[PDB]
Amino acid sequence: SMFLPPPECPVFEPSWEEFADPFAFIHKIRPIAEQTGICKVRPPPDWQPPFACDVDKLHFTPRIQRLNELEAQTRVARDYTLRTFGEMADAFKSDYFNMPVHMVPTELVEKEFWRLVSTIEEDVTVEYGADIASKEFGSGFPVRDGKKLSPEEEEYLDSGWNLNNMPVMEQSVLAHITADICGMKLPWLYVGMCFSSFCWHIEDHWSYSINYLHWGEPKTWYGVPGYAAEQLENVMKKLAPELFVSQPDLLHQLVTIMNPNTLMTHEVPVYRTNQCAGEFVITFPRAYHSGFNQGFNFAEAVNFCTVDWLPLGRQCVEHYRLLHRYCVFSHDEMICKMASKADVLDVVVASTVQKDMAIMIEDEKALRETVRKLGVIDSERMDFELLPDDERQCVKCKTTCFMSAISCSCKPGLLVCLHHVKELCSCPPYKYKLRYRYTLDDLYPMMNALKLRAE
Ligand SMILES: O=c1[nH]c(Oc2cnn(Cc3ccccc3)c2)nc2cnccc12
Ligand SMILES: [Mn+2]
Ligand code: NA
Ligand SMILES: [Zn+2]
Ligand SMILES: [Zn+2]
């Protein structure tokens with residue numbers, strides 16, 4: 001009547017044989033879970049990593065949250081310990097419902113959350129912990145050096161599902177990246193309380209994300225499959241246009257809370273789940289998700305990218321360009337980095353990188369033919385990867401340049417990508433200089449190495 005819960009997302013219970021490699025399993029369930037955007041993974045019953053940290057020595061600065069639907073939100077009172085936050089959180093929920101925290105039905109909290117964010121008369125604010133591990137504060141999973149060690153203990157250190165490991169693993173193409181992308185490579189830690197929420201969003205570069213709830217009360221999720229992404233965006237733009245006025249920066253991205261029933265009304269497929277302690281939630285590329293916490297809990301999450309994602313990664317950078325959105329990293333620079341490490345790549349990875357590189361080269365060849373016909377004649381090799389990101393973003397579309405860019409001595413330090421040659425200045429194109437990383441004759445042997453590796 002007021003809230004009709006979306007259908008449940010897929011729940012997977014793999015045997016230990018299937019649970020062996022995360023990426024093999026993710027590839028296995030992909031045809032199913034990609035249709036819902038999110039899926040839940042219950043590990044085999046005896047897979048129980050030890051959570052152990054001092055509640056008094058762990059301290060963090062909490063972010064404050066107003067609970068209002070369609071109200072804009074962004075990033076950066078009090079400094080909590082994990083204990084003092086927990087005492088505040090437990091007290092809040094206890095007072096809100098006048099009940100012991102574990103007698104409050106999940107269905108009630110869900111219904112109450114959506115009633116709360118709708119009503120203007122209700123001005124409930126909550127606090128949330130959201131930060132990258134930094135030994136301040138460190139990961140909830142076990143990490144190396146300290147304690148010799150036992151078989152079970154040491155297993156959780158090397159496990160694929162240890163979220164400290166999955167970034168630097170072999171099929172996460174993000175691991176080969178040498179540029180600083182700390183926000184996209186290191187696990188995030190979320191300390192939640194009742195009604196603390198995360199707004200509708202997709203990951204940077206449309207990456208996967210995997211989320212683990214270490215302990216505490218459930219985390220309620222809502223998910224939308226990647227194919228219905230622009231459906232959702234169209235729906236939201238008509239209801240809250242102020243969120244789509246393009247941001248000055250990545251730190252100024254606008255997001256919001258929105259009732260899934262509103263989405264379902266406009267025929268956007270939405271799915272839900274209650275993630276309990278010791279369970280994984282996996283989000284797929286361009287899959288919109290949001291949710292809230294049922295109570296005091298502790299979650300850990302990290303982004304990652306499979307070889308399945310490479311074409312989508314390229315598509316995303318193109319999409320960013322049309323939106324004039326900033327990139328976290330250069331997609332092309334990543335490809336060329338892997339190509340240069342062809343002899344030590346996995347052979348299926350090398351096969352997939354070759355395919356994306358083939359597209360990159362052909363697109364680059366066409367672009368350079370176009371700018372040559374515009375009158376750009378002078379050219380000079382340039383090692384784009386040496387420049388800081390802010391020193392190699394296109395003046396027009398803000399894309400991070402790597403393969404090529406146009407410069408002119410009129411405006412030192414400034415660059416445009418080959419799509420925006422007419423956007424640099426008023427000088428004639430013969431005054432311009434084409435700055436390139438590789439000649440086409442350099443690129444084909446690079447791709448050829450990948451071909452040999454893939455045998
Ligand atoms: O469980 C999750 N919790 C969560 O917490 C939140 C809420 N806002 N933010 C974003 C944020 C980061 C840093 C400071 C302030 C805000 C993170 N954000 C998430 C994003 N994706 C998937 C799952 C989650
Ligand atoms: Mn997310
Ligand atoms: Na409200
Ligand atoms: Zn551009
Ligand atoms: Zn000029």
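One-based numbering along the chain as shown.
How was it done? The header gives X-ray crystallography, 2.3 Å.
Just so you know, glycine gets a Cβ as well, placed from its N, Cα and C.
In the three-state DSSP classification, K219 (2-oxoglutarate binding site) falls within a strand. Per Swiss-Prot, 2-oxoglutarate binding site is recorded for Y128, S209, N211, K219.
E203 (Fe cation binding site) carries neither a helix nor a strand DSSP state and counts as coil. Annotated Fe cation binding site per Swiss-Prot: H201, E203, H289, in sequence order, evidence recorded as a curator's inference.
Marked as domain 'JmjN' by Swiss-Prot on the basis of sequence analysis: 9-50. Note on the domain 'JmjN' (9-50): residues 141-142, 153, 156, 159-162, 166, 169, 171, 208, 210, 221, 223-226, 269, 271-273, 275, 278-284, 287-289, 306, 308 of its chain, located 6 or more positions outside it, place their CB under 8 angstroms from a CB of the stretch.
Summarising the annotation, Swiss-Prot assigns domain 'JmjC' to 155-321 and lists sequence analysis as the type of evidence.
Among the mutagenesis entries in Swiss-Prot is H201 to Y (Swiss-Prot position 499), noted as: Abolishes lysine-specific histone demethylase activity.
Counting 6 residues missing between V76 and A77, the deposited model places the Cα atoms of those two residues 11 Å apart. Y128 (2-oxoglutarate binding site) sits 17 Å from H201 (mutagenesis position), taking the CA atoms of both as reference points. Here the domain 'JmjN' (9-50) has, by DSSP, the following mix of helix, strand and coil residues: 12 helix, 6 strand, 24 coil. Proximity to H201 (mutagenesis position), defined by a C-alpha to C-alpha distance within 10 angstroms, is shown by the following binding-site residues from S209, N211, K219, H289: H289. Sorting the binding-site residues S209, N211 by the number of other Cβ atoms within 10 Å puts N211 first. A sphere of 10 angstroms centred on the C-beta of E203 (Fe cation binding site) encloses 21 other C-beta atoms.
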